Amino acid sequence: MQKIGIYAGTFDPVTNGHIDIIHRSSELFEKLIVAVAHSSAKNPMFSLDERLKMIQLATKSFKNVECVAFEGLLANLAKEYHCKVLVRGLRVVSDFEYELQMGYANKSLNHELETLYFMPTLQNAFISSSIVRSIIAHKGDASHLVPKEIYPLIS
Amino acid sequence: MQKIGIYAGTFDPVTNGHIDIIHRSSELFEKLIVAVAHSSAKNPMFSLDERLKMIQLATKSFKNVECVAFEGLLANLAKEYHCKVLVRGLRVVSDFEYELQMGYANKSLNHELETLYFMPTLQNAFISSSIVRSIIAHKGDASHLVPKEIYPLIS
Amino acid sequence: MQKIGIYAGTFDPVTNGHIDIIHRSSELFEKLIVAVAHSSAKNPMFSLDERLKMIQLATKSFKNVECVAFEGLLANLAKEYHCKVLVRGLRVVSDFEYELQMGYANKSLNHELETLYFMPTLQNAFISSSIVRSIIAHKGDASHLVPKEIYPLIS
Amino acid sequence: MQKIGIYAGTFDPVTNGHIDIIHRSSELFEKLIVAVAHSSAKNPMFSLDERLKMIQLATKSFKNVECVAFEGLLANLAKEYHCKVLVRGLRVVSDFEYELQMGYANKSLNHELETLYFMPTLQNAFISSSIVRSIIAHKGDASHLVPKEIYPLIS
Amino acid sequence: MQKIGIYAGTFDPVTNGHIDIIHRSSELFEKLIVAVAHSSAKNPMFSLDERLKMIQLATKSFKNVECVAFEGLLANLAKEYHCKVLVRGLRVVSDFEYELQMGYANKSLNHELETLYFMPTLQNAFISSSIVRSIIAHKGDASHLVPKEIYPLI
Amino acid sequence: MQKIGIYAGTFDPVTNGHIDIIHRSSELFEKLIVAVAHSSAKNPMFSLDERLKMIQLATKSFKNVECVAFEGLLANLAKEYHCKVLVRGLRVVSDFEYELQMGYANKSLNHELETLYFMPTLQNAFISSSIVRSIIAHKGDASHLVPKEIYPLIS
Ligand SMILES: CC(C)(COP(=O)(O)OP(=O)(O)OC[C@H]1O[C@@H](n2cnc3c(N)ncnc32)[C@H](O)[C@@H]1O)[C@@H](O)C(=O)NCCC(=O)NCCS
Ligand SMILES: CC(C)(COP(=O)(O)OP(=O)(O)OC[C@H]1O[C@@H](n2cnc3c(N)ncnc32)[C@H](O)[C@@H]1O)[C@@H](O)C(=O)NCCC(=O)NCCS
Ligand SMILES: CC(C)(COP(=O)(O)OP(=O)(O)OC[C@H]1O[C@@H](n2cnc3c(N)ncnc32)[C@H](O)[C@@H]1O)[C@@H](O)C(=O)NCCC(=O)NCCS
Ligand SMILES: CC(C)(COP(=O)(O)OP(=O)(O)OC[C@H]1O[C@@H](n2cnc3c(N)ncnc32)[C@H](O)[C@@H]1O)[C@@H](O)C(=O)NCCC(=O)NCCS
Ligand SMILES: CC(C)(COP(=O)(O)OP(=O)(O)OC[C@H]1O[C@@H](n2cnc3c(N)ncnc32)[C@H](O)[C@@H]1O)[C@@H](O)C(=O)NCCC(=O)NCCS
Ligand SMILES: CC(C)(COP(=O)(O)OP(=O)(O)OC[C@H]1O[C@@H](n2cnc3c(N)ncnc32)[C@H](O)[C@@H]1O)[C@@H](O)C(=O)NCCC(=O)NCCS
């Protein structure tokens with residue numbers, strides 16, 4: 001069960017909160033895949049290639065994390081990796097009922113596939129991606145919110 | 001009262017959750033109108049015609065159910081049908097304060113018009129149209145979440 | 001479904017919000033039973049006998065409304081009345097997920113039994129028995145929040 | 001803290017609930033600035049020019065209120081005004097975790113800045129701009145929802 | 001309106017989050033009454049008198065704050081103080097709807113009486129009295145959650 | 001983190017939802033401690049010693065599960081076991097903000113301690129102990145809600 005975990009998200013862009021989830025889940029799983037979803041339907045600020053790149057940069061220090069981009073269904077991805085656990089992060093503005101709904105839906109698509117939830121550090125519990133984007137977009141400084149190593153990309 | 005209720009939605013597509021609500025509310029009113037709102041402001045995956053046709057098939061065997069598409073205010077639709085009851089379904093990811101707000105906005109518009117809520121079966125309380133569309137858009141199989149009569153259409 | 005609904009509650013005391021729901025739901029069923037549960041496990045300010053008398057006085061003028069006190073499981077009460085509908089009132093402080101949970105817990109005990117929800121008028125949608133008790137217990141005037149018929153008794 | 005507050009919003013259009021907050025919060029600070037954000041990401045129905053004008057019109061008779069439009073970060077706006085108070089209104093469908101989040105995001109951008117919350121009158125605690133927009137989109141009458149002096153600009 | 005604000009609560013015990021609210025709201029009002037309710041029905045861990053002393057001690061450095069104990073209805077207290085503003089704090093576990101409901105109920109009991117909300121610092125937004133009492137009762141150290149000067153009292 | 005998890009609760013009585021969480025988290029750590037708290041402040045229907053015994057009986061077939069009763073702080077308990085992870089289950093009626101609060105309060109008391117959340121089967125996601133207690137108290141049958149093993153010890 002601990003062989004491999006998938007932490008999937010849009011990561012638009014990766015923030016300090018995402019990093020705390022990667023930092024702790026990567027302890028539990030021998031390998032942690034960070035799966036960056038295309039999510040074209042959301043309308044991401046940063047492209048799929050830019051978002052993959054930021055998150056690869058911000059996760060170099062984790063030796064067992066590999067980041068991939070993917071365009072299909074997450075449940076099938078997991079089936080490809082032989083993965084039986086999706087990792088999600090829970091924070092203050094988490095839509096908790098939607099997390100449960102998506103966990104059951106992913107399990108109904110792949111009967112092997114569990115969802116497990118982590119928490120970020122308390123300081124980072126109020127960080128969301130959409131605030132970061134709002135800050136960037138009105139040309140403000142969001143460097144206290146996202147890993148310093150991606151800042152020159154999002155600046 | 002008793003003589004007619006209207007269960008309005010975007011139904012994009014109709015799911016086993018919406019069918020549960022039709023099944024139950026159709027027991028309480030002589031006639032249940034299933035009303036498919038244009039809802040162009042959301043950006044439905046399926047056209048108004050496709051969504052009417054699908055809910056018509058999935059409701060073929062409910063004797064007292066009649067499906068219609070409409071473009072204007074639901075409050076005015078009710079008035080047209082001499083209807084003083086709107087039907088809504090409550091489920092796990094319902095925005096419950098939004099439901100209340102919509103019910104008082106509707107009564108605002110048509111002073112005789114009450115809102116009444118039913119629940120789906122426990123199995124279908126976690127089904128949402130957006131998860132179903134996310135599945136369908138990423139090539140997944142959503143036939144376990146929508147009535148069998150529509151699968152030839154949404155695939 | 002059309003002939004009898006039970007609106008069950010502690011009613012400690014009955015409030016303007018509870019009357020709203022009786023008014024509304026009594027329009028939808030041939031008969032509405034207002035069932036006052038013992039609920040001795042809460043620690044009702046008013047006795048079962050007082051809560052029944054209170055709700056009897058405040059409902060005296062509704063033609064199809066009958067009030068009863070009961071001690072056992074509401075699902076068994078419904079069965080005794082050949083009733084397949086439980087009535088609940090949804091308001092601003094409602095614990096919405098607990099409502100669903102109770103609805104399904106009721107159905108698991110009596111497989112025929114559905115729960116249906118009504119709203120009170122907007123003015124009364126913030127009224128709670130808890131606040132009315134707190135007012136009354138701290139010597140304040142609660143008469144704007146409960147039916148006038150009962151005010152003689154709660155003071 | 002006593003001298004000035006800024007009530008920021010997209011105001012699309014200004015409704016009776018916004019006005020309540022303006023009335024209430026204008027009573028707590030020597031000067032209130034009503035700041036209309038561009039908010040181009042929310043795709044407003046009404047342009048920034050029209051929303052400024054409508055709020056000016058609706059606020060004309062408050063002695064200590066001035067309205068401004070702004071394109072930049074609200075936290076730098078408050079800096080400009082030597083303001084350490086952001087005013088927000090709390091209503092039934094407020095997403096409360098996200099208000100807290102935004103208050104700490106504003107404070108993480110300008111360290112002296114607090115967010116203070118007021119409530120509207122109870123009758124207006126259910127009004128949202130989203131519902132006004134849906135009403136007028138569907139050429140219904142939302143005149144009971146927005147101040148008389150803006151109605152002709154929105155018909 | 002800025003003359004006097006009342007910040008009411010059970011304060012069982014006062015925590016760091018309460019003090020953040022007192023710190024900010026005492027900037028807006030020329031006098032801040034911190035009103036310690038008896039709150040019998042909630043079965044406080046600490047007696048009314050003990051709660052009153054802890055909070056008086058924790059708030060002595062705020063020169064325009066006075067703490068009082070009260071047993072009646074808060075809307076009636078505000079009336080005797082000529083106060084038109086109740087101060088409440090909002091945090092992560094706040095029952096938001098219950099705040100709105102009690103704001104309207106206090107308004108319906110006193111027509112001039114508004115409710116205004118503040119936030120604590122982010123580090124203190126997850127502090128609750130009940131978590132403090134849990135720690136105290138199972139004999140752990142909560143000194144990081146309450147003002148340290150009240151620690152020997154608790 | 002991979003070696004041990006502690007799933008702490010009042011377990012009053014153990015229900016099919018808790019068993020789901022025990023099944024699931026036991027697949028994620030090499031040992032699972034099911035820790036029965038005294039919780040004298042809650043007012044448990046069953047004594048510590050009954051709730052220990054029922055949970056032992058209900059978990060006797062999980063090979064890597066140990067049940068213990070404890071009176072002190074969970075965070076010290078975790079220390080004494082060289083355990084970095086508390087397991088919690090998330091269900092429909094979870095108070096989500098209070099979980100996150102308790103996770104940060106536990107981590108305040110033992111700086112290495114993480115909280116991880118599992119979901120029960122969808123069918124048991126509406127089961128709570130309080131509703132089981134209510135059924136038992138009112139002499140109804142709650143044997144569909146708690147493991148067969150403990151049913152004799154409940155009625
Ligand atoms: C993209 C998916 C994973 C949704 O991801 P989401 O939009 O939530 O991504 P996002 O970048 O916002 O967040 C990433 C993860 O970190 C969590 N998180 C976000 N901010 C924080 C923070 N400050 N702290 C801790 N966790 C956080 C989120 O809860 C999530 O777990 C989902 O849409 C998906 O699976 N898409 C693929 C197609 C598919 O299979 N959909 C069918 C799903 S049933
Ligand atoms: C279309 C309307 C009714 C909103 O519908 P909504 O977007 O909620 O439709 P949707 O298809 O998502 O849901 C339909 C109904 O099924 C319920 N439901 C959805 N999924 C489920 C499920 N699994 N189980 C049970 N019920 C469910 C919904 O709560 C709703 O009651 C509304 O926007 C409307 O009235 N539009 C017309 C214009 C108008 O008058 N607007 C003014 C509103 S004041
Ligand atoms: C007594 C029962 C129904 C729960 O009642 P509850 O405590 O919600 O009673 P209360 O008097 O608070 O409310 C009565 C009803 O009016 C609603 N309501 C309350 N205030 C308002 C208001 N201002 N406006 C509209 N509705 C209102 C409640 O939501 C409920 O629908 C329940 O505990 C029960 O069924 N007891 C019997 C034993 C049993 O069978 N329990 C098993 C449950 S699985
Ligand atoms: C525009 C801002 C303030 C968000 O505003 P919002 O979308 O909430 O505006 P809106 O017009 O919807 O509401 C205005 C205010 O009235 C409140 N409100 C709305 N309806 C009601 C009602 N019926 N009663 C009481 N209050 C109400 C809202 O809660 C809000 O406080 C925010 O996007 C912002 O600051 N933008 C500027 C750029 C910036 O600095 N962004 C980064 C933020 S970290
Ligand atoms: C005691 C009253 C004020 C309610 O108090 P409450 O239980 O919320 O007190 P508590 O001690 O828990 O909290 C005190 C205040 O600080 C806030 N708060 C608590 N923790 C924190 C924190 N970490 N950060 C910020 N604020 C916080 C609470 O929201 C509240 O604003 C109410 O019961 C009351 O008025 N009682 C008197 C009788 C009365 O008039 N009742 C009728 C009311 S309609
Ligand atoms: C006892 C503790 C763990 C709280 O337990 P709680 O009251 O939640 O136990 P309860 O028996 O309700 O539930 C047990 C666990 O199963 C979960 N759960 C309950 N029902 C279900 C269900 N249907 N499905 C899934 N999970 C469920 C609960 O969420 C919880 O995770 C807490 O009080 C504690 O740690 N006490 C020890 C003293 C201590 O250290 N306290 C200070 C904490 S900061």
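In case you wondered, yes, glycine gets a Cβ from its N, Cα and C as well.
Listed in Swiss-Prot:
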MUTAGEN   B:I4 to V  Forms a domain-swapped homotetramer; when associated with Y-76
BINDING   B:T10, B:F11, B:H18, B:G89, B:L90, B:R91, B:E99, B:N124, B:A125, B:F126, B:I127, B:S128, B:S129, B:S130  ATP binding site
BINDING   B:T10, B:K42, B:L74, B:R88  substrate binding site
MUTAGEN   B:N76 to Y  Forms a domain-swapped homotetramer; when associated with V-4
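Projection of Swiss-Prot feature records onto the structure.
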{"residue": "B:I4", "record": "mutagenesis position", "DSSP (3 states)": "strand"}
{"residue": "B:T10", "record": "ATP binding site", "DSSP (3 states)": "coil"}
{"residue": "B:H18", "record": "ATP binding site", "DSSP (3 states)": "helix"}
{"residue": "B:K42", "record": "substrate binding site", "DSSP (3 states)": "coil"}
{"residue": "B:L74", "record": "substrate binding site", "DSSP (3 states)": "helix"}
{"residue": "B:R88", "record": "substrate binding site", "DSSP (3 states)": "strand"}
{"residue": "B:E99", "record": "ATP binding site", "DSSP (3 states)": "helix"}
{"residue": "B:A125", "record": "ATP binding site", "DSSP (3 states)": "coil"}
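Rounded to a whole number, the distance between the Cα atoms of B:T10 (ATP binding site) and B:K42 (substrate binding site) is 9 Å. Each residue contributes its Cα atom, and for B:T10 (ATP binding site) and B:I4 (mutagenesis position) those atoms are 20 Å apart. If you check the binding-site residues B:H18, B:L74, B:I127, B:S129 against B:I4 (mutagenesis position), none has a Cα inside 10 Å of its Cα. The 6 Å Cβ screen around ligand 5 retains nothing from the binding-site residues B:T10, B:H18, B:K42, B:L74. Of the recorded residues, B:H18 (ATP binding site) and B:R88 (substrate binding site) place their C-alpha atoms 9 Å from one another. Here B:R88 (substrate binding site) is positioned 15 angstrom away from B:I127 (ATP binding site), judged by their C-alpha atoms.
Just so you know, of the recorded positions B:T10, B:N76, the Cβ with the fewest other Cβ atoms around it within 10 Å is the one at B:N76.
Spatial neighbours are here defined as Cα atoms within 10 angstroms of one another, and by that definition the neighbours of B:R88 (substrate binding site) among the recorded positions B:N76, B:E99, B:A125, B:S129 are B:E99. Note: B:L90, B:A125, taken in sequence order from the binding-site residues B:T10, B:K42, B:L90, B:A125, B:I127, have a C-beta within a distance under 8 Å of a chain C C-beta.
On its own chain, B:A125 (ATP binding site) has B:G17, B:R91, B:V92, B:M119 as residues at least 6 apart in sequence with a Cβ closer than 8 Å to its own Cβ. Binding residues for substrate (B:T10, B:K42, B:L74, B:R88) extend across at most 18 Å, taking the greatest CA-CA distance.
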